[PDB]
Amino acid sequence: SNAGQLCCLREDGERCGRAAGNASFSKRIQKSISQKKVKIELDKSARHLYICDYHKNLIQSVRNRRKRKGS
Ligand SMILES: [Zn+2]
């Protein structure tokens with residue numbers, strides 16, 4: 001019902017394949033993606049806003065993982 005859907009992101013034209021999780025597609029995530037500059041854009045043919053755990057973790061853990069490397 002609320003967990004039997006699929007991801008609404010396309011990784012290089014690939015409709016993920018992994019089902020949707022508890023996360024939601026927001027602005028912060030969009031901005032996060034833009035910074036990373038990758039081939040991940042929202043699909044407009046969809047009706048819901050729910051991404052998979054895979055993309056959620058992948059996108060969230062790029063601006064929060066370490067705090068020391070060179071500066
Ligand atoms: Zn996905």
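Residue numbering: from 1, along the chain as shown.
From the backbone N, Cα and C atoms, a Cβ is placed for every residue, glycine too.
Quoting Swiss-Prot on the mutagenesis of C7 to A (Swiss-Prot position 67): Abolishes zinc-binding. Taking Cβ-Cβ distances under 8 Å and a sequence separation of 6 or more, the neighbours of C7 (mutagenesis position) in its chain are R15, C16, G17, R18, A19, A20, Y50, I51, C52, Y54, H55.
Packing around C8 (mutagenesis position) is summarised by its Cβ count: 22 other Cβ atoms lie within 10 angstroms of its Cβ, all protein chains included. According to DSSP, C8 (mutagenesis position) sits in a coil region rather than a helix or strand. Under mutagenesis, Swiss-Prot gives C8 to A (Swiss-Prot position 68) with this note: Retains zinc-binding.
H48 (mutagenesis position) carries neither a helix nor a strand DSSP state and counts as coil. For the published mutagenesis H48 to A (Swiss-Prot position 108), Swiss-Prot gives the following note: Retains zinc-binding.
In Swiss-Prot, a mutagenesis experiment is listed as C52 to A (Swiss-Prot position 112), annotated with the note Abolishes zinc-binding.
Geometry remark: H48 (mutagenesis position) versus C8 (mutagenesis position), CA distance 8 Å.
For the mutagenesis positions given as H48, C52, the lowest number of other CB atoms within 10 Å of the residue's CB is seen at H48. For ligand 1, the nearby mutagenesis positions are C7, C52; that is, of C7, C8, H48, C52, these have a C-beta under 6 Å from one of its atoms.
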